[PDB]
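Please read the structure below before turning to the comments.
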Amino acid sequence: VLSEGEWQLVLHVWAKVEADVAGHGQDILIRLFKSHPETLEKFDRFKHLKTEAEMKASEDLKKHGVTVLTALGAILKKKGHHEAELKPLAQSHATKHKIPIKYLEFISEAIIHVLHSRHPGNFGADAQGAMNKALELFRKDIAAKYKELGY
Ligand code: HEM
Ligand SMILES: O=N[O-]
């Protein structure tokens, strides 16, 4: 359970993302794909990308980056009250896209990394704590739906 103060930190951070959703989302997917090349293989849409330059030049990648972070922002603004929003993402991610829960862990780390990179000296220790808690709750709740379905 996040406190109100912790949810406030999470959403104050999320306000930095919203100032440039496509930039953040692109940087996050690129960090994911380069730190963990197995993840790119899950995207028939993107697996033609070989180099970081190609990824950075992909406008379609930026488009999907907006899709992903739009969904995550909406979830975070629910402050844990997110069953409705989370159900379709569990279903698709478990059963269609076949994304292990481990790879949600990897994207969560990529988020933390990108926030530090883009906001040096402006992503507080408190805020890091709180965002970790928020991302852990997302993964916990997704993972319960995966286990339901045998994945
Ligand atoms: C914060 C975590 C994530 C969020 C919020 C998220 C959100 C979304 C959304 C909204 C879509 C489009 C709707 C849908 O198919 O359900 C999508 C598609 C997809 N996601 Fe994710 N995603 C997350 C993490 C991941 C990860 C880690 C991977 C793979 C390593 C993955 C692989 C995909 C794939 C393959 C599609 C289909 C793309 C296409 O062909 O158009 N997602 N995701
Ligand atoms: O992307 N992991 O830092």
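Swiss-Prot numbering applies to chain A: residues 2-152, in that order.
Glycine residues also receive a Cβ, built from the backbone N, Cα and C atoms like all the rest.
Sequence annotations record features per position, and here Swiss-Prot assigns nitrite binding site to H65. Annotation source Swiss-Prot lists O2 binding site at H65. The heme b binding site annotation in Swiss-Prot covers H94. Listed in Swiss-Prot as a natural variant, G122 to A is described as follows: In metmyoglobin.
Neighbour density around each Cβ, counted as other Cβ atoms within 10 Å, peaks among the binding-site residues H65, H94 at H94.
Annotated pair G122 (variant position) and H65 (nitrite binding site), C-alpha to C-alpha distance, rounded: 28 Å. The DSSP secondary structure for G122 (variant position) is coil.
The CA atom of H94 (heme b binding site) is located 15 Å away from the CA atom of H65 (nitrite binding site). A sphere of 10 angstroms centred on the C-beta of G122 (variant position) encloses 6 other C-beta atoms.
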